[PDB]
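Undergrad: I am attaching a structure below and will ask some questions about it afterwards.
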Amino acid sequence: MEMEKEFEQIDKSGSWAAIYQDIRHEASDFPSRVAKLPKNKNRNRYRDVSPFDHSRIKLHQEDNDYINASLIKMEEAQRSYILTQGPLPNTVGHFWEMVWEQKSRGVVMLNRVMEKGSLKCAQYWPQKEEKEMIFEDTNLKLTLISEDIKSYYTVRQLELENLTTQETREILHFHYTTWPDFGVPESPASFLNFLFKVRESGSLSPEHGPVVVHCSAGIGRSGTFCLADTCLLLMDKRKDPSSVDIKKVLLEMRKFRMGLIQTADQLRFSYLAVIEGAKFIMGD
Ligand SMILES: CO[C@H]1CN(S(C)(=O)=O)[C@@H]2CC[C@@H](OC)[C@H]1C2
């Protein structure tokens, strides 16, 4: 079926939970043996969220190459994304090592450091220009260059230096700051505006390594971001945009990381975002 009318048909019939459970039943199951090794317990935020072995990002290190991060490679859309958990106190150096080694331009953050009164990720970037951060375990230096605070999101320019080679690179930090502590946003308008700002920066384009996207577990809000982006790109590429099947795209993405889209409300919100976004692209 088309999307917008399949949407109204699920709303009127109140069957979002059944649609979402079907997706959960059909989703791929691949091994994640490296994630479960005892030496990696303090590298995982949640015991039930792990990268598959076949798609995990490897650190360029001979001691321990493990990080909780997955490469989502979308062949028809010609887009790739790295989805990862919010960094832990003992993985902030690994996080920036990955950004460096994978040649990423941008980092997309969809959570606040504290939500619901608890810590959801480490404070892994510097908050003042004159107070830079040094990660001694991976030999990297990180400096805040500029910060632009807007009503729904903040964009930061960062300098990452490989202290071993003295090479430097500019990284863009795109921080969506207004996702509610409970539920999903009422309108997708600010989320779509944010997606378009990431696109306009070059951070999603083939001349760079894959964008790094995270929330707390790296599957819920993060899944919503890449699902909406890929679906909109396919609608632009194809002769028949109504042939884009958001459930089929989501199942394709779940071949590369488990659990993407965590609730039926997140699934409904993803439909809403793609529907509204397809009107703004055109032609109007
Ligand atoms: C768990 O409640 C869900 C179920 N569905 S439903 C009745 O299947 O349409 C709706 C989708 C949005 C969601 O909000 C959480 C609610 C309402």
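Cβ from N, Cα, C; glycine included.
According to Swiss-Prot, the protein has these features:
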| type | residues | note |
| --- | --- | --- |
| ACT_SITE | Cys215 | active site, phosphocysteine intermediate |
| BINDING | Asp181, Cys215, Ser216, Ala217, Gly218, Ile219, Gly220, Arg221, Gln262 | substrate binding site |
| MUTAGEN | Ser50 to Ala or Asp | No phosphorylation |
| MUTAGEN | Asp181 to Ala | Substrate-trapping mutant |
| MUTAGEN | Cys215 to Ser | Catalytically inactive mutant; abolishes sulfhydration |
Undergrad: Determine, to the nearest whole angstrom, how far the Cα atom of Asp181 (mutagenesis position) is from the Cα atom of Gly218 (substrate binding site).
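TA: For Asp181 (mutagenesis position) versus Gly218 (substrate binding site), the Cα atoms are 16 Å apart.
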Undergrad: Compare all C-alpha positions of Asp181, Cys215, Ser216, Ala217, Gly218, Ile219, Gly220, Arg221, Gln262, the record's substrate binders, and send over the largest distance in angstrom.
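TA: Result: 16 Å between the two most distant Cα atoms.
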Undergrad: By CA-CA distance, flag whichever of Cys215, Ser216, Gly218, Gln262 among the recorded positions is nearest to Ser50 (mutagenesis position).
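TA: Of the recorded positions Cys215, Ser216, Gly218, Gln262, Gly218 has its Cα closest to that of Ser50 (mutagenesis position).
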Undergrad: Ranking the binding-site residues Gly218, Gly220 by other Cβ atoms within 10 Å, which is at the bottom?
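TA: With the binding-site residues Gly218, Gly220, fewest surrounding Cβ atoms within 10 Å: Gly220.
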Undergrad: Using a 10 Å cut-off, grab the number of neighbouring Cβ atoms around the Cβ of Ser216 (substrate binding site), all chains included.
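TA: Excluding its own Cβ, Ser216 (substrate binding site) sees 21 Cβ atoms within 10 Å.
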Undergrad: Have a look around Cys215 (mutagenesis position) and count the other CB atoms within 10 A of its CB, chains all included.
TA: 27
